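Chemist: Could you have a look at this structure, given as structure tokens, before my questions?
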Amino acid sequence: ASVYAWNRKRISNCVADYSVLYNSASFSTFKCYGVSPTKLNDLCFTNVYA
Amino acid sequence: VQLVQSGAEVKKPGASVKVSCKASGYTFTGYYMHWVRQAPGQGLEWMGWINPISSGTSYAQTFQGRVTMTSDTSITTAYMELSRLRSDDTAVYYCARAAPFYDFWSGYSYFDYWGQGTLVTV
Amino acid sequence: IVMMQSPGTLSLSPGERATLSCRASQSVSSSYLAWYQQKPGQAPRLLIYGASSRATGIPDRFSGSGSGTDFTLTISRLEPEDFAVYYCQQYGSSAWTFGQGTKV
Amino acid sequence: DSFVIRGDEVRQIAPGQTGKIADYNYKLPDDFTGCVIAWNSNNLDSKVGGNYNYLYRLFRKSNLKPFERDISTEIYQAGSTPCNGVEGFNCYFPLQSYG
């Protein structure tokens, strides 16, 4: 999507493996706020929005 | 991105051939170098690959034990040496570029750049 | 795996549309299916990867689609330069497999 | 401590940073006391065709401790299947060149 009309994907009822994304060599930026990028797989959320 | 291979070769059965491929226009060690064979009147056959950063290789069971792949990053050149050549190894040999297995968007599943085919006659 | 293309030979006029099919003996991830074009005397070049994505430098006259065991390549309008051999390619089991190819 | 990195990564050589260099190559402590000095060396460390003598760690099981120096070349397991020293699908060579 264009940034003025960004696309929101709602994610729920699933297993979220964030190490696949974090340990990827294909991303130039991966900045986490309010949470450690290496503790994500130990956490549970009520929803994730992408 | 350019891939430039050596010229055509003529070998007798039992001989070995080494086909080179000089790469440019990209980070040499950032990609796998694959070799693909095409016998006259036939389709494309994957032989194997080398990963220049470590010179790790993998070969198709068809060529495994006969083909050795090497590389030299200082001249960004890959090599494929096929030993114990048989008459049915007459083919055009291509070098081709593909992403490494760690590519998120599966750029390793296909070959995006190809060099000019090098004919080897046996 | 076996990748089987059809028809072996495709014949139609320039300016018309052509459809090329590739069938797999087993399901293939769309992300692992690619199409290549080989002109006589030339090395193969990538046209489509990931079943449907065009490679850089490829005209929008080329498109791909499909899933599972049935994939196609479509040329909306054929130009003189499109009358070449096309291949489908699959990745899996740490190996790369090509179809037999079809001639347009 | 002397080393070569690419321009964009210079920002990672600091306290409280993350990234491939900060996490897998050269880590500075949050209470670091010292000075980080860098300069462009394009006229020394670059060559035509690419200089592949400068490597960095791209994959690691975990982040480095401050001033930890990991120089192993063991194959990185990205998946759930043991690599047994052989790179391939979900088995990566941990280093990469800047070129």
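We're sticking with Swiss-Prot numbering for chain D, so the shown stretch reads 398-496, in order.
Determined via electron microscopy, 2.6 Å.
Using N, Cα and C of the backbone, Cβ positions are placed for all residues, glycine too.
According to Swiss-Prot, the protein carries these features:
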MUTAGEN   D:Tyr453 to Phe  Decreased HLA binding to NF9 epitope. Increased binding affinity to human ACE2
MUTAGEN   D:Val483 to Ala  Increased resistance to neutralizing antibodies
MUTAGEN   D:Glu484 to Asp  Increased replication in human TMEM106B overexpressing cells
VARIANT   D:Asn440 to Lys  In strain: Omicron/BA.1, Omicron/BA.2, Omicron/BA.2.12.1, Omicron/BA.2.75, Omicron/BA.4, Omicron/BA.5, Omicron/BQ.1.1, Omicron/XBB.1.5, Omicron/EG.5.1
VARIANT   D:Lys444 to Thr  In strain: Omicron/BQ.1.1
VARIANT   D:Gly446 to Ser  In strain: Omicron/BA.1, Omicron/BA.2.75, Omicron/XBB.1.5, Omicron/EG.5.1
VARIANT   D:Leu452 to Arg  In strain: Delta/B.1.617.2, Epsilon/B.1.427/B.1.429, Kappa/B.1.617.1, Lambda/C.37, 19B/501Y, Omicron/BA.4, Omicron/BA.5, Omicron/BQ.1.1; Contributes to cellular immunity evasion and increases infectivity
VARIANT   D:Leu452 to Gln  In strain: Omicron/BA.2.12.1
VARIANT   D:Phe456 to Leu  In strain: Omicron/EG.5.1
VARIANT   D:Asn460 to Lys  In strain: Omicron/BA.2.75, Omicron/BQ.1.1, Omicron/XBB.1.5, Omicron/EG.5.1
VARIANT   D:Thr478 to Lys  In strain: Delta/B.1.617.2, Omicron/BA.1, Omicron/BA.2, Omicron/BA.2.12.1, Omicron/BA.2.75, Omicron/BA.4, Omicron/BA.5, Omicron/BQ.1.1, Omicron/XBB.1.5, Omicron/EG.5.1
VARIANT   D:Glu484 to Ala  In strain: Omicron/BA.1, Omicron/BA.2, Omicron/BA.2.12.1, Omicron/BA.2.75, Omicron/BA.4, Omicron/BA.5, Omicron/BQ.1.1, Omicron/XBB.1.5, Omicron/EG.5.1
VARIANT   D:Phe486 to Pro  In strain: Omicron/XBB.1.5, Omicron/EG.5.1
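Give me the structural setting of these features: burial, nearby parts and distances.
Modeler: Close to D:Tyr453 (mutagenesis position) in the fold, though at least 6 residues off in sequence, lie D:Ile402, D:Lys417, D:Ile418, D:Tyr421, D:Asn422, D:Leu492, D:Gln493, D:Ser494, D:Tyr495, each with a CB less than 8 Å from its CB.
Cβ environment of D:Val483 (mutagenesis position): D:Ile472 lie under 8 Å away, each six or more residues apart in the same chain.
With a cut-off of 8 Å between CB atoms and residues at least 6 apart in sequence, the same chain places D:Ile472, D:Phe490 near D:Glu484 (mutagenesis position), listed in sequence order.
Residues near D:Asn440 (variant position) in space but far in sequence (CB under 8 A, at least 6 apart, same chain): none are found.
In this view, D:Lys444 (variant position) is surrounded by 11 other Cβ atoms within 10 Å of its Cβ, with every protein chain counted.
Cβ-based neighbour count (10 Å, all protein chains) for D:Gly446 (variant position) stands at 15.
Listed in sequence order, D:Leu492, D:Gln493, D:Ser494, D:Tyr495 are the same-chain residues at least 6 apart in sequence whose CB falls under 8 Å from the CB of D:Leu452 (variant position).
According to DSSP, D:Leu452 (variant position) sits within a strand segment.
Annotation for D:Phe456 (variant position): same-chain Cβ neighbours under 8 Å, separated by at least 6 residues, are D:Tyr421, D:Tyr473, D:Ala475, D:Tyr489, D:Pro491.
There are 14 other CB atoms within 10 A of the CB of D:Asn460 (variant position), with all protein chains counted.
Classification of D:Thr478 (variant position) by DSSP places it in coil, neither helical nor stranded. The number of other Cβ atoms within 10 Å of the Cβ belonging to D:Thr478 (variant position), over all protein chains shown, comes to 11.
The number of other Cβ atoms within 10 Å of the Cβ belonging to D:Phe486 (variant position), over all protein chains shown, comes to 17.
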Chemist: If proximity means a C-beta under 8 angstroms from chain B, which of D:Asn440, D:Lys444, D:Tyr453, D:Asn460, D:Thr478 count? These are the recorded positions.
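Modeler: Listed recorded positions meeting the cut-off: none at all.
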Chemist: Which of the variant positions D:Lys444, D:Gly446, D:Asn460, D:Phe486 has its Cα closest in space to the Cα of D:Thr478 (variant position)?
Modeler: D:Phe486
Chemist: Quick one: of the recorded positions D:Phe456, D:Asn460, D:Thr478, D:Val483, D:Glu484, which have a CB under 8 A from chain A's CB atoms?
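Modeler: It is D:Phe456, D:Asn460, listed by sequence.
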Chemist: For D:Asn460 (variant position), which of the listed variant positions (D:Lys444, D:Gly446, D:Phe486) have their CA atom within 10 A of its CA?
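Modeler: Of D:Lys444, D:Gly446, D:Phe486, within range: none.
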